[PDB]
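Student: Okay, here's the structure, questions in a sec.
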Amino acid sequence: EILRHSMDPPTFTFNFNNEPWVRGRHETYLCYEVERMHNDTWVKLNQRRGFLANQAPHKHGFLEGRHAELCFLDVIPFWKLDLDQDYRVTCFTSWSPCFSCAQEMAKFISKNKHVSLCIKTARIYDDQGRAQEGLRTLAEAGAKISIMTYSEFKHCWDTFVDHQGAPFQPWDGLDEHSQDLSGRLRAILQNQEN
Ligand SMILES: [Zn+2]
């Protein structure tokens, strides 16, 4: 009873149902879906088991300031990513990553680039002009931050929650953020207005 078996009833339909961004930015987690790149190949078969879930903030020396995403940044170096095999990573998170990660993921994925990163975010963290930059440089090259809407939803739902009796979730409100959130990716990616 996990991500390949089944999550919890009050997990997605409870929190992921008409609830953009977690009640409290913490314990972020992204599910990974990767293909196999064989110097021209791209095995996009049924490949997806989930990913890491790390948080930046804390209350001790452990406070490093790195999220599942930066955790993903670590998956590559261990993955033997590219040097051994290029995979098309497509992670599904509850929301954006962070500007700080924008620089981290960028340097490795953007400034370097040799792997695919698709981080689905139900809602771009918008407090006072933050996060927007995170996906900006990332979605631009350090990590393609996609919008977690109805489409990414059906995929998200079954990403962790097999179904437990429910094929796909509707949400609806995510459609609103679809035009908004997505419109932002295009507005932040290249500092575009509309
Ligand atoms: Zn981050």
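For chain A, we keep the numbers from Swiss-Prot: what you see runs 191-384, in order.
Structure determined by solution NMR.
Any Cβ shown, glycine's included, is placed from N, Cα and C.
For reference, Swiss-Prot lists these features for the protein:
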{"type": "ACT_SITE", "residues": "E259", "note": "active site, proton donor"}
{"type": "BINDING", "residues": "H257, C288, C291", "note": "Zn(2+) 2 binding site"}
{"type": "MUTAGEN", "residues": "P210 to A or G", "note": "Nearly abolished catalytic efficiency of cytidine deaminase activity"}
{"type": "MUTAGEN", "residues": "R215 to A or E", "note": "Abolishes enzyme activity"}
{"type": "MUTAGEN", "residues": "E217 to K", "note": "Modifies the spectrum of action against mobile genetic elements; when associated with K-247"}
{"type": "MUTAGEN", "residues": "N244 to A", "note": "Abolishes enzyme activity"}
{"type": "MUTAGEN", "residues": "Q245 to A", "note": "Nearly abolished cytidine deaminase activity"}
{"type": "MUTAGEN", "residues": "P247 to K", "note": "Modifies the spectrum of action against mobile genetic elements; when associated with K-217"}
{"type": "MUTAGEN", "residues": "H248 to A", "note": "Improved catalytic efficiency of cytidine deaminase activity"}
{"type": "MUTAGEN", "residues": "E259 to A", "note": "Loss of cytidine deaminase activity and significant decrease in antiviral activity"}
{"type": "MUTAGEN", "residues": "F268 to A", "note": "Strongly reduced cytidine deaminase activity"}
{"type": "MUTAGEN", "residues": "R320 to E", "note": "Reduces enzyme activity"}
Student: Within 10 Å of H257 (Zn(2+) 2 binding site) by C-alpha distance: pick out those among the mutagenesis positions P210, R215, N244, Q245, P247, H248, and say none if nothing qualifies.
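Tutor: So the list reads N244, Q245, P247.
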Student: Measure from each Cβ of the mutagenesis positions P210, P247, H248 to the atoms of ligand 1 and list the residues where some distance is under 6 Å.
Tutor: none
Student: Sequence gap of 6 or more, Cβ distance under 8 Å: name the residues on the same chain that satisfy this around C291 (Zn(2+) 2 binding site), in order along the sequence.
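Tutor: Listed in sequence order, they are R256, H257, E259, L260, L263, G324, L328, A333.
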Student: Across all chains shown, how many C-beta atoms besides its own are within 10 angstroms of the C-beta of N244 (mutagenesis position)?
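Tutor: Its Cβ shell of radius 10 Å holds 18 other Cβ atoms.
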Student: Would you list, in sequence order, the recorded positions among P210, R215, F268, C288 whose CA lies within 10 Å of the CA of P247 (mutagenesis position)?
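Tutor: Qualifying among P210, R215, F268, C288: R215.
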Student: Provide, as an integer number of angstrom, the distance between the C-alpha atoms of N244 (mutagenesis position) and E217 (mutagenesis position).
Tutor: 6
